[PDB]
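Everything below concerns the one structure shown next.
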Number of protein chains: 2
Amino acid sequence: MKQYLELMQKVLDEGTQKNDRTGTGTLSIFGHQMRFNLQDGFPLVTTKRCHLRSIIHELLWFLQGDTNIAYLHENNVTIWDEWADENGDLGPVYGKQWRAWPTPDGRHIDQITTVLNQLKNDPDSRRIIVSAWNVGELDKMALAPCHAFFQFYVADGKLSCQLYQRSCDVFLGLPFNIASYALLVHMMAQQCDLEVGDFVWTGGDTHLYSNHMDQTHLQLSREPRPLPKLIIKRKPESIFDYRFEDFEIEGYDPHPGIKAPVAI
Amino acid sequence: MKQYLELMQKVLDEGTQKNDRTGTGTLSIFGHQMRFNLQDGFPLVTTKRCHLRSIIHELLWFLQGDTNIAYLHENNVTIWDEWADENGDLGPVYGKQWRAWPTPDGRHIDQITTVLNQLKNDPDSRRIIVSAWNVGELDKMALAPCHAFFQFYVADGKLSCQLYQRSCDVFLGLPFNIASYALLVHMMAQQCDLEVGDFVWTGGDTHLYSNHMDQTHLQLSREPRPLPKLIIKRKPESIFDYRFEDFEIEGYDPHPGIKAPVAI
Ligand SMILES: CN(Cc1cnc2nc(N)nc(N)c2n1)c1ccc(C(=O)N[C@@H](CCC(=O)O)C(=O)O)cc1
Ligand SMILES: CN(Cc1cnc2nc(N)nc(N)c2n1)c1ccc(C(=O)N[C@@H](CCC(=O)O)C(=O)O)cc1
Ligand SMILES: O=c1ccn([C@H]2C[C@H](O)[C@@H](COP(=O)(O)O)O2)c(=O)[nH]1
Ligand SMILES: O=c1ccn([C@H]2C[C@H](O)[C@@H](COP(=O)(O)O)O2)c(=O)[nH]1
């Protein structure tokens, strides 16, 4: 995509060399923002083939409140294997925080449902937020949330969403992250009878790993194809009732895939 | 400031009229970002006179972990009077979350001490975050945190900071918020022997209240003057030992202040 490819070029143009947790090395910039008008098409990267099956399943898994990779495994998704323990557990990550953030007084807050109720009864609210950044539970998580905070907004009957990603692996992570959230916005809009607005992405430490340089330049030499279209074939009773089969992506003609190593 | 005035104009040109919580009505946009190179000077608005004493005392108050406006009154600061209760308390707002985030099991996390230690021991970390968005205590707060999430970053010996503000009153709140965070970066940089970098401001619902239009138009016709310079006269034993007496602003020649009512 145009915005995505411009971000890569920017990282290469004004990024600083930084050492990191993984010990790989990164080219990095701090602070960036880009907007995607969902009415223009589904933002799935076309300059390289993306695996939508894994994106959809991870999202349904998040919405279930699940943090064990069993579900992902029976659906042949292995993107989370490197961080899970002997029992397949990842700790109180995304899924748990979204559906059951623990309060100090013994309660548990379902942020997804509260957001659904806000979009319906108080769409003008400036507090329609979901956070995965639970300071008091970070030590129990296999990995600290990258996409850790997001806010919804309604205007002219359209639903918008802004995500704050503290750490961003521009080559591997980002294409997955954008499609993941664009899909959630579509599901939320269908449940609240709203049209799709903009998906605004904001990043903290936006980086490109040292071992992804050749792949990055290979992708940059490609011209983006027209954005695919998302067709939802059903309207479930709840946001938690979607199935993989309810989604149809048409007009997706990408450039060949480019393989790259993940930094654990 | 240049970029501040540009945002002010943007809200006027592209804002959507929304009936807000107060019932006053706003003109708003969703998703915006501004960068301030702190090496160029302290980002304190010159198109109108802003007062540093309220800004400085509120920040020191935050770092104390205090949530009662008693301290603020001793120093003639009244900004939190309309939201405080009969006893002067605001509930577990900013200060409490920064210094003593409560875990579900009764413990407390000192986000500021953690951040200090990360900057000093692991500067390349992509997890140097402070969050005031405690979902479990939101209902106990007099007002949900506006400037709710911030991340620090180190590169080339320079300290940068990005703040995520979910709701922003462009006229009254914004000038305060920017200067408040620019100040913290300076205190942090001094305590961690680093040079200052960029202050990145990211906003969600960025608005302009309808009863501030005349004041906005007035300010928009004033030419911005060169930015001031912040001088920290004494280096305390810790980040918690700063006093109002330690801060000085040189070369601040602003246009006269503009009065405007607050929407409670
Ligand atoms: C969201 N996710 C989890 C996750 C957790 N730790 C990480 N750690 C690093 N350093 N980078 C990541 N992107 C990453 N992301 C991902 C996303 C994509 C791939 C990945 O290998 N993607 C390939 C192949 C996808 C596939 O396996 O089918 C692609 O091009 O899409 C791995 C993990
Ligand atoms: C950061 N802060 C806290 C705070 C809490 N609730 C709010 N609620 C509303 N809607 N607006 C705010 N700006 C606001 N902000 C503020 C910021 C500015 C002023 C204020 O009135 N400031 C100057 C403004 C002077 C000027 O306009 O030039 C003054 O002394 O009157 C009050 C509280
Ligand atoms: O959805 C995701 C998950 C992870 N990452 C990346 C960010 C970092 O490259 C690495 C996590 O390392 P830390 O930032 O936690 O140190 O994984 C993404 O880009 N997207
Ligand atoms: O530091 C602050 C505190 C408050 N506000 C503003 C934002 C909104 O105008 C109002 C809070 O209202 P809600 O967004 O919670 O509705 O005060 C700021 O801009 N900055």
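Per deposition record, X-ray crystallography, 1.7 Å.
Every residue gets a Cβ built from N, Cα and C, even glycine.
The active site, nucleophile annotation in Swiss-Prot covers B:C146. Spatially close to B:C146 (active site, nucleophile) yet at least six residues away along the chain are B:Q165, B:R166, B:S167, B:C168, B:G173, B:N177, judged by Cβ distances under 8 angstroms.
DSSP assigns B:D169 (dUMP binding site) to a strand segment in the three-state reduction. Among the features that Swiss-Prot reports, dUMP binding site is placed at B:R21, B:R126, B:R127, B:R166, B:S167, B:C168, B:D169, B:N177, B:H207, B:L208, B:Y209.
Counting every protein chain shown, the Cβ of B:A263 ((6R)-5,10-methylene-5,6,7,8-tetrahydrofolate binding site) has 18 other Cβ atoms within 10 Å. In the three-state DSSP scheme, B:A263 ((6R)-5,10-methylene-5,6,7,8-tetrahydrofolate binding site) falls into the coil class. Annotated (6R)-5,10-methylene-5,6,7,8-tetrahydrofolate binding site per Swiss-Prot: B:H51, B:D169, B:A263, in sequence order.
Among the mutagenesis results in Swiss-Prot, B:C50 to Y has the note: Shows 0.2% of wild-type catalytic activity, but substrate affinity is not affected. The residue drawn here is the original one. Reduced to three states, the DSSP call for B:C50 (mutagenesis position) is coil.
Shown in sequence order, the list is empty: the chain has no residue 6+ apart in sequence with a C-beta less than 8 angstroms from the C-beta of B:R126 (mutagenesis position). Under its mutagenesis annotations, Swiss-Prot gives B:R126 to E the following note: Shows 2000-fold decrease in catalytic activity and 600-fold decrease in affinity for dUMP.
Where Swiss-Prot documents B:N177 to A as a mutagenesis experiment, the accompanying text is: Shows 200-fold decrease in catalytic activity, 20-fold decrease in affinity for dUMP, and 10-fold decrease in affinity for mTHF. For B:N177 (mutagenesis position), the Cβ neighbour count at a 10 Å cut-off comes to 19, with all displayed protein chains included.
If you compare Cα positions, B:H207 (dUMP binding site) sits closest to B:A263 out of the recorded positions B:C50, B:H51, B:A263. All chains included, 26 other C-beta atoms sit within 10 angstroms of the C-beta of B:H207 (dUMP binding site). For B:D169 (dUMP binding site) paired with B:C50 (mutagenesis position), the C-alpha to C-alpha distance reads 15 Å. Proximity to chain A (Cβ-Cβ under 8 A) holds for B:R127, B:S167 out of the binding-site residues B:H51, B:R127, B:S167, B:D169, B:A263. Neighbour density for B:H51 ((6R)-5,10-methylene-5,6,7,8-tetrahydrofolate binding site): within 10 A of its CB lie 11 other CB atoms from the protein chains shown.
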